[PDB]
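Peer 1: Below is the structure I would like to discuss, written out as structure tokens.
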Amino acid sequence: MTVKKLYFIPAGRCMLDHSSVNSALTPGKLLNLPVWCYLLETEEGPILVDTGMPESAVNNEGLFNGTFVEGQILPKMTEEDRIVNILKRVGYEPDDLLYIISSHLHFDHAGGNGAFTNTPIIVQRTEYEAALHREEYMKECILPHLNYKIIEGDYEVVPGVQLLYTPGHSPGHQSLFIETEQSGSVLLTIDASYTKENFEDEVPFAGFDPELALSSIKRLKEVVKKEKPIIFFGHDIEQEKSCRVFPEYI
Ligand SMILES: CCCCCC(=O)N[C@@H](CCO)C(=O)O
Ligand SMILES: [Zn+2]
Ligand SMILES: [Zn+2]
């Protein structure tokens, strides 16, 4: 069985130093990177992958002033980029969603999680437990009373929607392998590779455990050899130019 439609939905942007996309680069040039969420229309109902940035980021590029990442990360988020507003424009309210899938709990991927207080939020155990104590996690991304559906390892959410455990960039990062009616096999690496060169050329990039990130890239490459999917990376300015985005779908 296949997903009916896979939508790429812009959810604001984020400035990062270029050394975060290629660890060999000299710090000092910021890159204005895309932030994405994905909407899957399935037989069982709509599924949202990631939830954008927290409300604290709205019109607040200096959000991380005074923290260990001051000047390194600057969110570019307007009121329109709040996930609830994105969803309402698309045609949904939070309680309409079948599942939320959190690729991981970094601030640009889980900042909107608090909006979903009934929908099960599928997240890896190792990610959830990291978010409880590691300093790179915002409180907005680990709210205590949401309906978490904690999983361990690879997982089938519904037919056509597979989660691949790809730790390294974060302790419980997961990627998506989706089968769509229009396109067949699609791999969303999410932050298992920010850019094409992180994936193809194994160019190192920001992560909790680069050695583990590399092993997850090698694992994805084995999947790619078998399945020959179309592949989309987490924060790739070049690829963004050619991506079909909402209202188009793949
Ligand atoms: C563990 C190394 C990654 C740092 C934390 C972070 O939130 N990174 C953002 C960078 C801005 O997009 C992300 O996940 O995308
Ligand atoms: Zn991340
Ligand atoms: Zn990211």
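Looks like X-ray crystallography, 1.4 Å, at least that's what the header says.
Note: Cβ is positioned from N, Cα and C throughout, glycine not excepted.
When I checked Swiss-Prot for this same protein, it listed these features:
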| type | residues | note |
| --- | --- | --- |
| BINDING | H104, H106, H169, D191 | Zn(2+) 1 binding site |
| BINDING | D108, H109, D191, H235 | Zn(2+) 2 binding site |
| MUTAGEN | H104 to A | Abolishes activity |
| MUTAGEN | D108 to N | Slow substrate turnover |
| MUTAGEN | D108 to A | Abolishes activity |
| MUTAGEN | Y194 to F | Reduces activity by 70%. Slow substrate turnover |
| MUTAGEN | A206 to W | Small decrease in KM value for hydrolysis of GBL, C5-HSL and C10-HSL |
| MUTAGEN | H235 to A | Reduces activity by 85% |
Peer 1: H235 (mutagenesis position) to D191 (Zn(2+) 1 binding site): how many Å between their Cα atoms?
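Peer 2: Here the two Cα atoms lie 8 Å apart.
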Peer 1: Would you list, in sequence order, the recorded positions among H169, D191, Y194, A206 whose CA lies within 10 Å of the CA of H104 (mutagenesis position)?
Peer 2: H169, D191
Peer 1: Among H104, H169, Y194, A206, the recorded positions in the record, which have a C-beta under 6 A from ligand 3?
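Peer 2: Among the recorded positions listed, not one has its Cβ under 6 Å from ligand 3.
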Peer 1: Which recorded positions from the set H106, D108, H169, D191, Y194 come within 10 angstroms of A206 (mutagenesis position), judged by C-alpha positions?
Peer 2: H169, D191, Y194
Peer 1: Rounded to a whole number, how many Å is the Cα of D191 (Zn(2+) 1 binding site) away from the Cα of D108 (mutagenesis position)?
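Peer 2: Roughly 11 Å, rounded to the nearest whole number.
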Peer 1: Quick test of your reading of the structure: among the mutagenesis positions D108, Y194, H235, whose CB sits under 6 A from ligand 2?
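Peer 2: If the test is a Cβ under 6 Å from any atom of ligand 2, the answer is none.
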Peer 1: Taking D108, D191 as the recorded positions to compare, which has the smallest set of other Cβ atoms within 10 Å?
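Peer 2: Lowest Cβ count within 10 Å among the recorded positions (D108, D191) is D191.
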Peer 1: May I ask which residues of the same chain, at least 6 positions away in sequence, place their Cβ under 8 angstroms from the Cβ of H109 (Zn(2+) 2 binding site)?
Peer 2: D50, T51, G52, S102, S103, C141, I190, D191
Peer 1: Please work out the number of neighbouring Cβ atoms within 10 Å of the Cβ of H235 (mutagenesis position), leaving out its own Cβ.
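Peer 2: So the Cβ neighbour count for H235 (mutagenesis position) comes to 24.
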Peer 1: Check the DSSP secondary structure of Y194 (mutagenesis position), expressed as helix, strand or coil.
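Peer 2: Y194 (mutagenesis position) sits in coil per DSSP, no helix or strand.
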Peer 1: Among the binding-site residues listed here, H106, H169, whose Cβ has the fewest other Cβ atoms inside 10 Å?
Peer 2: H106
Peer 1: From the Cα of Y194 (mutagenesis position) across to the Cα of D108 (mutagenesis position), what is the distance in angstrom?
Peer 2: 13
